[PDB]
Amino acid sequence: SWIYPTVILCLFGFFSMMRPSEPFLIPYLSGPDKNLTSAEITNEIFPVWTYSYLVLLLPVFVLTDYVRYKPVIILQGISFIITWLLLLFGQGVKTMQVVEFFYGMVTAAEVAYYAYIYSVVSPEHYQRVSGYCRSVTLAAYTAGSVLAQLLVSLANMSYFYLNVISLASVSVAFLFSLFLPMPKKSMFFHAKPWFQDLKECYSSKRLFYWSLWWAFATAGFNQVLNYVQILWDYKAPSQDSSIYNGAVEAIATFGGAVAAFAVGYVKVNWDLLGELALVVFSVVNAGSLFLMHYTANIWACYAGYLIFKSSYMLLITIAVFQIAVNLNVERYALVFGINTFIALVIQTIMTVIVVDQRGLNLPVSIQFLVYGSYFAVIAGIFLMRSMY
Ligand SMILES: Cc1ncc(C[n+]2csc(CCO)c2C)c(N)n1
């Protein structure tokens, strides 16, 4: 059968991604509860996340197939508990970097969470259970941001209690994570009957350029998803007017879900339109990031994030569809693992150069000009490849 591990995995997926304090994190740190300047948050604290998601990406896969997918989720649950407990009680510029380290390990073990599906389930429901679990996680994050902003704007709720709610939700997620079945076989190591065949994998012109774009777009979206809240804080601090972070990130994630639903139900010639459909929405992404940089009204920057996140989820779902058709299931996770490693190398290089003190030590203003130029260079590369 398949239904019980699906139900426990979707319960873990709902109560993990219900993090109501997640949109309001940058008003929580720079707010009156802590003594943290926004220069130290922009330039010393958040880049550690990218660092911790590079150095702990490749070992976690090694600690995924060997433990056959169960205890890495339990490590993610312990990571949840440690991260939000340190968000509750932790003080200083030193402890908040440890927070970013453990949040990097959270983002690392998310891949093992998704990879448990093809390990425990009988192969008749490889399509059904994965789409179910991903939909449950997306609905969890959307409803979490909805409940967050409603409780804040209509409940006089300080942010510390919202982190308490987040701790409780990820703690309940840790209590569901223990009650999963250890699967019978893994996907690479513990299969009872690959380096030399790996050159044959990326020897495909329909699979290299799309993977390269997935890497650059994933790095850019992780950067923008990091620093968009510090940009929102810079445009209008939380002590002036009560900003609406949870509602806008909720509508943005809902639009991302609508875009991902809209990718798989449009029947046009993909090779002919794809030399244009990538280009126009890449221009949309570049214009959205430029719009968030140049503006001074806060709803204009919110609308820039809405248009950017919907356009990214559109184009990156198109990319995931244009990779997945050719290969099998076992090669799919290896290809996306190498692609994710390349994306985090690119994001680490760009975060050392642009963001951190070892590079330029930039404020959050000029940063989004650089990220908009990065996606504009991406759109120019697509325009040049259409011109070939
Ligand atoms: C503890 C912690 N939380 C969030 C971020 C930044 N961040 C990563 S993803 C995301 C939104 C996901 O939809 C945000 C705001 C961070 N650096 N550390």
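Since chain A takes its numbers from Swiss-Prot, the residues it shows come out as 11-203, 265-459.
Every residue, even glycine, has its Cβ placed from backbone N, Cα and C.
Quick look at what Swiss-Prot annotates:
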- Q86 to H: Significant decrease in pyridoxine transport (MUTAGEN)
- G87 to V: Significant decrease in pyridoxine transport (MUTAGEN)
- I91 to A: Significant decrease in pyridoxine transport (MUTAGEN)
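Recorded features from Swiss-Prot, shown on the structure.
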residue: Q86; record: mutagenesis position; contacts (Cβ under 8 Å, 6+ apart): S26, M115, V116, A119, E120, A122, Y123, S187
residue: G87; record: mutagenesis position; contacts (Cβ under 8 Å, 6+ apart): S26, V180, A183, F184, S187, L188
residue: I91; record: mutagenesis position; contacts (Cβ under 8 Å, 6+ apart): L177, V180, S181, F184
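Between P203 and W265, the deposited structure omits 61 residues, and the straight-line distance between their CA atoms comes to 13 Å.
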